[PDB]
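Shown next, in structure tokens, is the structure this report addresses.
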Amino acid sequence: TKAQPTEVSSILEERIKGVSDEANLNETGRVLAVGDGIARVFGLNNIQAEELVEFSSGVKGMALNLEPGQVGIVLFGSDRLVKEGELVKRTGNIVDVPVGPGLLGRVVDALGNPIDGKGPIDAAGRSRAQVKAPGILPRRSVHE
Amino acid sequence: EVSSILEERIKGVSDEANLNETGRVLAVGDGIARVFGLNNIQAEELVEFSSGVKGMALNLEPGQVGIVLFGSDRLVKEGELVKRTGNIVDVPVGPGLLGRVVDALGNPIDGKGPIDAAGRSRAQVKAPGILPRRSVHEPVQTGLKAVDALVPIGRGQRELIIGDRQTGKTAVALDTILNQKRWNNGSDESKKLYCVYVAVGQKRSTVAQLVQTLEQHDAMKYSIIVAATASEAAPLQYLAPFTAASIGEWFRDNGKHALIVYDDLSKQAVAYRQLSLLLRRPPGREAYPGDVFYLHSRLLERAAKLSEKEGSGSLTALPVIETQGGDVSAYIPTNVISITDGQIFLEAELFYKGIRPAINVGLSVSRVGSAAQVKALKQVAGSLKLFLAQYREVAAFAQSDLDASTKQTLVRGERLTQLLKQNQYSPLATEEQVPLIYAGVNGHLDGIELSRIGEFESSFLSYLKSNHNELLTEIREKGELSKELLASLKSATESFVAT
Amino acid sequence: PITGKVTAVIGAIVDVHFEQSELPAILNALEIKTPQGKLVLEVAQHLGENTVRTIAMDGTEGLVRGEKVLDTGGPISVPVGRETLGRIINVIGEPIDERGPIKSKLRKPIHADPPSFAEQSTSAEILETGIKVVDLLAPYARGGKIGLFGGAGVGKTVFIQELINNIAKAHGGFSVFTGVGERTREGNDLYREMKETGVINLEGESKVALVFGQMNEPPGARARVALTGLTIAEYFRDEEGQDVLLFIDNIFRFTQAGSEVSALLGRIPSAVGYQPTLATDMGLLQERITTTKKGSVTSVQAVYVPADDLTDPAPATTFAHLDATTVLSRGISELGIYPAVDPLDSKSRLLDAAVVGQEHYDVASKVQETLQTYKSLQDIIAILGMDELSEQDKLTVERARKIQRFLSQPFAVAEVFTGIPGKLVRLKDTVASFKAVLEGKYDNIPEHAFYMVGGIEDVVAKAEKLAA
Amino acid sequence: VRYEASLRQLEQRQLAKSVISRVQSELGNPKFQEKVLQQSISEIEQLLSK
Amino acid sequence: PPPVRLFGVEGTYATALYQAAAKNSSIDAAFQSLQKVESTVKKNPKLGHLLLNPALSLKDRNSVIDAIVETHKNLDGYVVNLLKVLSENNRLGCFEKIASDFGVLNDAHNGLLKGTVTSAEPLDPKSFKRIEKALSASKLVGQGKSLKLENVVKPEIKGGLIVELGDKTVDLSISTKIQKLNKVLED
């Protein structure tokens, strides 16, 4: 008739068997269709939008498509490390990167991993990647 | 009479069948019957319907196998047993195709007779390796002085013929076969080029003229004409060069040589476009499949001059690509241009200027070079290339007042241009190619007026034959030009210019 | 064992459905035993229900659906050793030199990650060559990619051969000529020439290892020939220490192969049709060519520009990766100059006043300025006459035409073919020669007697003997 | 010659409608029964031979 | 997992059900009860026609299931959990689709093949038996794979018969023989 991400036999079999979906699909997922640096996970109902998820792959990902009972993550990580039916655990936090004062004099990659290696991370806080820019009233005339 | 025919026809349905694996059409639309069954099924396997049509199965889908029909949909109808022929596409190979116009399956459409065949061999066969190949020493002669010298061609070699249709695109190709008649007479079967003309998307009326022309010039007896006509279905068109190549492999394998001229692989491309789009497989650039490149590469790299490991035999090829503006930019030309070694670039401007068939030989190139050229013909035609090279540049000041050097180039060059004119279906012996270029090189043509070049040619040749057809016979047999022979030749030409 | 039955063959994209809990990982290597020997499929997706989507590395003809497959478990592991040298090796790591089973002790996965910041070039040094022209006018870098331009007709293949010899002297290196989208005719020519010029000496040593990937070989295998070549190179660099120089043929035909596989994979073609993953794939390929602590790979590539439409992403991206370009010209070779390098086209970023020193930079600028002025001068020289132009101007032109001749040096590899012993000249003696030539001391010597020579000192002798 | 050849083709078409007539004869008669029975036993003969 | 794949197509439901109910070993019960509740559901004209129709909502469908579970109880509660799933998935027209498939899987587990003797007439009992015998005699019906052979009468086929089973058919019909004969006597 139509195609649904619940047509999957393992999904159906859990439902047919009347098996519970609490806290294994509310905060854990199991990976379904994965490939092309995007993964489709079943569950994670307590996922926040643009949360950081940590896969059992080790890969971390930012939820892009929050779909009814499905999430389409983007893998910040190689597909090599990812296999189908991996367990995706909520990192629980919106994508934030460490921010602070003592990052001067050290290369970091986007996650914050020092990729010059130098500088074991010293960062005061972490702050969400997407931040809405200050208002009109926040701005003031340039002169320096 | 009608009875003799009845007995044959009844004999042709005598002997009861006994079916095995079948599939049944669920729905048939757009030449894509979707069949339930055919659990086991070789890829590119032939399946024969209960409408009798044959097909191949480009999509093997998981629970239904999406057959591609080689024919009309009317014949097919819902719920139709689709017997599994159980044989991948194969076509007869053997000497029985010689002097036969056959359809793709191999059925003589000329009906001149059933094919004597030692095998039916599958359509797509992988290319011969690095070490199976060997350097091409043998030239192939077209009987057109310019092609044989300016664009020296060999045997095994694959070289493009990109040009606009009906300028005697087919004529240029046909001319080679006729000069190859001479070679064919020559006993050795590396000299018996058993040519294969692959007519793709060409109407039967035109191909009837071609067949008759080949017969007229008595060349249709080592020829094979593979016919996939304009109306003939796109699977047949797609596989027509592939199947045709397999025939070619048989000659090559036997150590013999042959020439396969694919005209035009552009329509082979178009047929694949029809197939791909209908199989929902994405069409590439210019709505022409992206792995059409992959097809062309497989087909064109089966053409090879083998080594003595696999016997020194060959399969010369000459793919023809049809252009509508000379748009080499176009995806299908770009691909073919890359694959081929050498190009022949035939151009309209020349046609108008009375060179019919018309070739722009400034924009023709060879990337297999003069290693496949007669040593003799090479010797007396290096000069020609340089004079003509200057002539191109100095044609850009031709239209008044000019330095003597420029004007001199024009005199030799205009005479040469007239000498390099040629009309359809005139092949010319190597022993007469060698003299004509020598004259031009020595600037002996300069004196004899442009209009009188035509008169000069026939007269010169007869005069050479009368004076010394011993010399001519020496050119042919020695195959090399001894200094004494060129001395004499120079004297002879001077004498001929005098009268 | 991990087994599955083929459940589709739509195109050459073969989906295999495996019994559950035999979970694959992306980039695995599957081998289907076939009457074609094997069909090697590489898992590039998981379609769930323990089904995959793969690409093929071998032909897909005559497949009977439902064939059992066995999963190796990861990227194909391609033989490495010094046994691979002088062997044309197919994608599946099998002889296409046909010299039989290679005795390559260890094999290593083809998909691999690029080195860390530390094991990437932190400072770049000039890998030496015997060709003076190369070491002046386009100095080769350690880790660097210097992409050759100017096709065979400039003696490109012979130039490449010369480089193999030079590399061997230079470091101790080896090479691997990897050919992408090979014309099988050209491949034959290369093998025969390479044997003859002894870069592959069967009895002797073979420096260069050959991997040829014909156009006919499926697009998936066309994409993976490059990575396979690279794996051998990294074994040389990392595990034999040796610097290597890896030739690539058309990276346009690399692009074309990748583009096709993207469309097959269903991925939307990006601009001009080129794959959406063009950057990252090239990125991996050209970041596994770098200077590790051990050796360094360096890659000389052939760029088949699409009708000089450099604007297009495939050339633009290629030029983005290439550090320097050496632009051989057919005009130059027609002025009898072998090296056929046209330095007014060849441009390098490795000519800097740090990379090769300030003195070298200034000297280079002078030699270039001399040539540039000479070229412009030749424009008006033809009409005006050289003798009618300034004493300074004809001094420059005279010196230049002599310099131009001095650039030419016989090639060691083709010493047999020319009959002229080649020259392997080190960087220091290159610098010395041009300084003196700039002061034109021994450039008061006829052009023909300053023709086809190596170092300045050598041609002092030749000058005298010619005159005598 | 032309009309002779045309007549020969016309004869085949005349006999074509006669073939149709003879088909109708098979489908009516207890040849319809007897020869279906023959197909049944033939199918048995083939299928036992498998 | 299932011993045979129907390659889904709502056979994915059947498969999932099959393995779940196979380990619950309640597939015969399920199938029979499923047939039984279906027969009387179908014979409820509203929602035996409109059940196929997709007029019903999510909420209206759920209320249909509540009526359905009033119609019978038990006999595999995994197919009762299936009813809920199917209403939720809003498909209840390809319900009998799943039923047919489940029957095939069920009887596949039992190891039973279904063949057919499509014919133009209802054949002799001698013919029925002889063909059934013949099929078992041939390796085509292997052992443990039983035979239900159903002769069917089809008017479209004019005379003769085609025996089908094992996706191998032997078609000794008059219609097909006639087709080739006619063709060659028109060619």
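In order, the residues displayed for chain B correspond to 44-442, 445-544 in Swiss-Prot numbering, which applies throughout.
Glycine is no exception: its Cβ is also placed from the backbone N, Cα and C atoms.
Summarising the annotation, Swiss-Prot assigns ATP binding site to B:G206, B:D207, B:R208, B:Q209, B:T210, B:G211, B:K212, B:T213. One mutagenesis experiment named in Swiss-Prot is B:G291 to D, and its note says In ATP1-2; growth-defect. While the structure shown retains the original residue, Swiss-Prot records the mutagenesis experiment B:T383 to I with this note: In ATP1-1; growth-defect.
Shown on the structure are the features that Swiss-Prot records.
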residue : record               : DSSP class
B:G206  : ATP binding site     : strand
B:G211  : ATP binding site     : coil
B:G291  : mutagenesis position : helix
B:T383  : mutagenesis position : coil
Separation of alpha carbons, B:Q209 (ATP binding site) and B:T383 (mutagenesis position) (Å):
22
CB contacts for B:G211 (ATP binding site) [other CB atoms within 10 A, all chains]:
19
Please report the distance from the Cα of B:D207 (ATP binding site) to the Cα of B:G291 (mutagenesis position), rounded to the nearest angstrom.
26
Starting from the Cβ centroid of B:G206, B:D207, B:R208, B:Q209, B:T210, B:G211, B:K212, B:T213, which together make up the recorded ATP site, report each further residue of the same chain whose Cβ lies within 8 Å of that point, ordered by sequence.
B:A214, B:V215, B:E365, B:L389, B:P400
Are there residues of the same chain, six or more positions away from B:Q209 (ATP binding site), whose CB falls under 8 angstroms from its CB, and which are they?
none
Radius 10 Å, atoms counted are CB only; among the binding-site residues B:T210, B:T213, which position scores highest?
B:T213
Cβ neighbours of B:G206 (ATP binding site) where a neighbour is any other Cβ within 10 Å:
26
Sequence gap of 6 or more, C-beta under 8 Å: which same-chain residues meet both conditions with respect to B:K212 (ATP binding site)?
B:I204, B:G206, B:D306, B:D307, B:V363, B:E365, B:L389, B:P400
Using Cα coordinates, what distance in whole Å links B:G211 (ATP binding site) and B:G291 (mutagenesis position)?
25
Within 10 angstroms of the C-beta of B:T383 (mutagenesis position), what count of other C-beta atoms is obtained when all protein chains are considered?
25
So how many other Cβ atoms are close to B:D207 (ATP binding site), meaning within 10 Å of its Cβ?
16
Give me the CA-CA distance between B:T213 (ATP binding site) and B:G291 (mutagenesis position), in Å, as a whole number.
20
Most Cβ neighbours within 10 Å: which of the recorded positions B:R208, B:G291 is it?
B:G291
Express the distance between the Cα positions of B:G291 (mutagenesis position) and B:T210 (ATP binding site) as a whole number of Å.
27
